[PDB]
Amino acid sequence: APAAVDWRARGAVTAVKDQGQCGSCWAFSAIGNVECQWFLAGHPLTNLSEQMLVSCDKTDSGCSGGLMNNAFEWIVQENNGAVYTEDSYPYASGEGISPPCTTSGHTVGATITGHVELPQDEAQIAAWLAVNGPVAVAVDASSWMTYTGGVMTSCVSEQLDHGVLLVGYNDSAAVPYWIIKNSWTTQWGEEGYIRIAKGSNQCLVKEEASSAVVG
Ligand SMILES: C[C@@H](/C=C/C(=O)C=O)NC(=O)[C@@H](Cc1ccccc1)NC(=O)OCc1ccccc1
């Protein structure tokens, strides 16, 4: 693999967003991966809609939870591959209550044709990411409310409970790390990002990695 990749340097990652009090991390994980994957297919970077998934994806549980994988499939299977612009379908669940789904008034800002699930092995995730772009991962985020910056080297690794977006890694640093886009505003961590040590399954990062595939 290359020694270091950071997809933010390529103009491929949109701004840090804010899930608020809704348990919608899954939606932010998956839509973040679709924004990136769409850019990489040769389109302008477009902000896309989590509210679409939170409100309309009935194969997931709204502000109670969901799986990035079900979100991918619901897009392809039930919404004709369409992902709405964030503009045409703004986030309205900051309070922990999602409104009812609306099937009109929106504009398509990306489409996808499916998703891949990556192996449970950090070296192999990194290989895939190096080439194909940012990846949705699940993590144990228990530790993460105390996080203020730097590379974290000890992470409570017991149960997956949060969905985030893996955007780069650096193997040449004193402690190899992953670069992870979180959805708790820019007020948290490194301007909305976290860096966690790579190679030791910090936060169970290898366990549930996957990506949308665009046309
Ligand atoms: C509550 C929410 C985000 C929460 C936070 O903001 C907590 O920090 N977590 C989730 O939605 C996800 C995180 C996750 C994603 C992928 C694999 C493993 C876990 N948790 C989650 O529990 O999904 C449950 C579920 C399963 C099937 C159908 C509906 C719901």
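All chain A residue numbers match Swiss-Prot; in order, they span 123-337.
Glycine too: its Cβ is placed from the backbone N, Cα and C atoms.
Within 10 Å of the C-beta atom of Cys147 (active site) sit 23 other C-beta atoms, taking all shown protein chains into account. The feature active site is assigned by Swiss-Prot to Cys147 (among others).
Around the Cβ of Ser186 (variant position), the same chain contributes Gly145, each under 8 angstroms and 6 or more positions distant in sequence. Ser186 (variant position) falls within neither a helix nor a strand when secondary structure is assigned with DSSP, and so counts as coil. Among the natural variants that Swiss-Prot reports, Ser186 to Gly is described with the note: In clones 1800-2 and 1800-4.
Here the residue is the original one, while Swiss-Prot reports the natural variant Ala204 to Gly with the comment In strain: RA. Non-local contacts of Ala204 (variant position) by the CB criterion (under 8 A, 6+ apart in sequence, same chain) comprise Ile197, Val230, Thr233. Mapped onto three states, the DSSP output places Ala204 (variant position) in strand.
Around the Cβ of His284 (active site), a 10 Å sphere holds 22 further Cβ atoms from the protein chains shown. The active site annotation in Swiss-Prot covers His284 (among others).
Using a 10 Å radius centred on the Cβ of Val286 (variant position) and all shown protein chains, the other Cβ atoms total 28. Secondary structure at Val286 (variant position), taken from DSSP and collapsed to helix, strand or coil, is strand. Under the heading of natural variants, Swiss-Prot lists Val286 to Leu and annotates it as follows: In strain: RA.
For the natural variant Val286 to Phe, the note given in Swiss-Prot is In clone 1800-4.
Per Swiss-Prot, the feature active site maps to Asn304 (among others). Secondary structure from DSSP puts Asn304 (active site) in coil.
Listed in sequence order, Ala137, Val138, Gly314 are the same-chain residues six or more apart from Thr308 (variant position) with CB atoms under 8 A from its CB. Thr308 to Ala appears in Swiss-Prot as a natural variant; the accompanying note says: In clone 1800-2.
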Completion exercise
All chains considered, the count of other Cβ atoms within 10 Å of the Cβ of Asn304 (active site) is 27
Problem - Cα-Cα distance linking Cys147 (active site) and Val286 (variant position), given in Å to the nearest integer - result: 7
Fill in the blank from the handout: Students should find that the Cα atoms of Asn304 (active site) and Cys147 (active site) sit apart, in Å rounded to an integer, by 9
Exercise for the section: Rounded to the nearest Å, what's the C-alpha distance separating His284 (active site) and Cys147 (active site)? Just drop the number here, would you? Expected result: 6
Practice task
Tell me whether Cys147 (active site) sits in a helix, a strand or coil according to DSSP.
Solution key: helix
